[PDB]
Amino acid sequence: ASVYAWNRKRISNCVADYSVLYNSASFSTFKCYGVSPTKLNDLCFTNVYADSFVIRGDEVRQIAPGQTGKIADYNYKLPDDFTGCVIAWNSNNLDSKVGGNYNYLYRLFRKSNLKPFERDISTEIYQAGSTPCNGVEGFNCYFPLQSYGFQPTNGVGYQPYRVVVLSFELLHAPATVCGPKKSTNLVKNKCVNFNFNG
Amino acid sequence: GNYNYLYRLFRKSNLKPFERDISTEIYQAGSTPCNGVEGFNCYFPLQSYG
Amino acid sequence: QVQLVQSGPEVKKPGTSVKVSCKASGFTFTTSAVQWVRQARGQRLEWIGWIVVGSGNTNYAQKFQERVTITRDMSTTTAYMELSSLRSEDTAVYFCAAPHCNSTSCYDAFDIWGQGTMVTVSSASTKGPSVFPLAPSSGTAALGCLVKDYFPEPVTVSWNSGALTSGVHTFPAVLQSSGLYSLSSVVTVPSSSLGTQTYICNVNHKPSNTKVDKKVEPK
Amino acid sequence: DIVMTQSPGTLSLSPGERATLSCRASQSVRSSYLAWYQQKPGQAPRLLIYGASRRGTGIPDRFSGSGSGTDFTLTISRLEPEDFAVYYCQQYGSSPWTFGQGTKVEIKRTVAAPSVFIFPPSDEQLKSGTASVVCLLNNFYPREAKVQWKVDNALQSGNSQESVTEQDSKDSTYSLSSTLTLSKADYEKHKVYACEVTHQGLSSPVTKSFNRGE
Ligand SMILES: *[C@@H]1O[C@H](CO[C@@H]2O[C@@H](C)[C@@H](O)[C@@H](O)[C@@H]2O)[C@@H](O[C@@H]2O[C@H](CO)[C@@H](O)[C@H](O)[C@H]2NC(C)=O)[C@H](O)[C@H]1NC(C)=O
């Protein structure tokens, strides 16, 4: 999905293995905040949110808590106390088109900043001046969305990148999303300290 | 931004009481040996304060 | 220092292209717009076109839709105007204009203007001027200098190395059919001072690095 | 396209009077998208008025603006010497944002006749094979003036060029320079070279001549 229309997937009751993703060189960016990226499989939270979108390379640095810019202010804002991970990878071979791609958009103007995890897809004409726009674009009246125009020949800073932000939400409810929790071999007839199911 | 103050960010195990570790060996966060070469899953254990 | 600085003078042959630069300062370029306007020597203002800096969208005039392309670069806060297939009709002064804006709102008109860029298009070559004296005839008399056959514009003329300014008329240059310019600079002085005051015109032509100090004599 | 027309072509007014300029659009334009600019010779345009009736930053309060639709007015309450320049009106609502043709505000003055001087071509230029005879019209008003070249009483045409200076900042007069260009052969084929000046300040055309050699 476009960055301004970021898609959200809800994850309840499913084991996941963040070790095969952390060990993958395919992902150009793997940065976690509030939780160590190494120690990830042990953690347990009741729900998981997966926000997904596409940006350009120069904006990948903007997907982090406490950041500012077009994307952070007008497209996708992360809270300061965000507890989760941000993963990004170069999608030039998929989301770039010769002549420029028109499918991925981003909000260019907005009168106020987005709240954390807010989703704004309004196409109201931005009034930059004192004269009120009446639905028609013009001087000081611009369309809020702009196309990235992703091309395969673009610079890697302007090439398309697919970004997925995983957040782990714990509420006043049982924790239903759990890690792999691998096991080991068992030995008999020897004094052992054991850890069975619970 | 003052970055002269550092803190260790990775280690294979927790420090024992009053233990001090000043080693700068590259931390291997993955299954690929680093051989003293930084890169993917090969991080500098120290990080500067902002 | 809300500024708008343009390129220097340009002298191109017919059939070539010129790219005029226009750099912004003081205001936030990213949210403004930049228009380009041309003015032929002694003519009115001719609107060429405008561009929205944030989006890059362009609108051109009918007479410049074919040979003018306006671009911008927010990193170097500079907008450009490329003019292809130059001809003598393109010899004019070009201005860029923009409203000054902060991080969110803009001015309601074009209040910031560039100094102007003169573009001359002809087959002529650089040449220094020949300065000939216009001697006074034998209560007030007139004398001067003829700055003939130079290219390109302009030349600067002073009298007594800048000491004599009163009564001085330096005329605007005319473009001869030979492609070279001609300029006349005259001064009116009392008839008594003709025999006891040397008059020397100082003609300087920077494009040809020509510095001529010519003394006018009453024959 | 929207056509912008300005009036008057030349506004001859005395310093201290009230100037009034008109701007007409070929179709109704938004009042909030019209501007007035001031441009001096050799200078860049300067924004004076915007939004039809919004004074710009740094512009004196003697400049005012009014109008609506197709007719607009720029009013200068008391004309100052620093106000004599060229004025343009531009609409910037509907593309293309066309300009007007300009209005020259000159200092009005009393009729002054020009001082006429003739200059033969220098011997140094004659060594180059070309002769240039110069006729100077010094300090006159109004700007309109007529110069005719006569070579042995033969009126010349198509072999002369003129140049007029801007109105003087001190005496509000103009100066004209006319150059007759002949070859060395044609220069040596005749003897008397004269320029006839017709002007409002002259009760009859004044002729200044010289004899080739004497
Ligand atoms: C950015 O400026 C706007 C308005 O500035 C106007 O245009 C400028 C080019 C300059 O000419 C200024 O002198 C003008 O005033 C600000 O918007 C105004 O904010 C005030 C808040 O006190 C509000 O009362 C006004 O109604 C607003 N007017 C408009 C047209 O929006 C804006 O706050 C400024 N933003 C920043 C970050 O400085």
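Residue numbering in chain B adheres to Swiss-Prot, whereby the residues present occupy positions 447-496 in order.
Determined via electron microscopy, 4.6 Å.
Even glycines carry a Cβ here, placed using N, Cα and C.
Under its natural variant entries, Swiss-Prot includes B:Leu452 to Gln with the note: In strain: Omicron/BA.2.12.1. Summarising the environment of B:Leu452 (variant position), the number of other Cβ atoms within 10 Å of its Cβ, over all protein chains shown, is 13.
B:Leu452 to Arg appears in Swiss-Prot as a published mutagenesis result, with the remark: Increased resistance to neutralizing antibodies. Decreases HLA binding to NF9 epitope. Increased binding affinity to human ACE2.
Looking at Swiss-Prot, the entry for natural variant B:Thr478 to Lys says: In strain: Delta/B.1.617.2, Omicron/BA.1, Omicron/BA.2, Omicron/BA.2.12.1, Omicron/BA.2.75, Omicron/BA.4, Omicron/BA.5, Omicron/BQ.1.1, Omicron/XBB.1.5, Omicron/EG.5.1. Listed in sequence order, B:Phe486, B:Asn487, B:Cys488 are the same-chain residues six or more apart from B:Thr478 (variant position) with CB atoms under 8 A from its CB.
Annotation of the natural variant B:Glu484 to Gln in Swiss-Prot: In strain: Kappa/B.1.617.1. There are 11 other Cβ atoms within 10 Å of the Cβ belonging to B:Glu484 (variant position).
In the three-state DSSP reading, B:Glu484 (variant position) counts as coil. In Swiss-Prot, a published natural variant is listed as B:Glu484 to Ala, annotated In strain: Omicron/BA.1, Omicron/BA.2, Omicron/BA.2.12.1, Omicron/BA.2.75, Omicron/BA.4, Omicron/BA.5, Omicron/BQ.1.1, Omicron/XBB.1.5, Omicron/EG.5.1.
A natural variant is reported in Swiss-Prot for this position, B:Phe486 to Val, and the note states: In strain: Omicron/BA.4, Omicron/BA.5, Omicron/BQ.1.1.
Here the Cβ of B:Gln493 (mutagenesis position) has 13 other Cβ atoms within 10 Å, regardless of which shown protein chain they belong to. Quoted from Swiss-Prot for the published mutagenesis B:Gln493 to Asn: Reduced host ACE2-binding affinity in vitro.
If you draw a 10 Å sphere around the CB of B:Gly496 (variant position), it holds 7 other CB atoms from the protein chains shown. Per Swiss-Prot, natural variant B:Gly496 to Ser is noted as: In strain: Omicron/BA.1.
With respect to B:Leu452 (variant position), the closest of these recorded positions in Cα terms is B:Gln493, chosen from B:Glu484, B:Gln493, B:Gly496. Note: the Cα of B:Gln493 (mutagenesis position) and the Cα of B:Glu484 (variant position) are spaced 14 Å from each other. Distance between Cα atoms for B:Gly496 (variant position) and B:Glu484 (variant position): 22 Å, as a whole number. For the recorded site, B:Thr478 (variant position), the DSSP three-state label reads coil.
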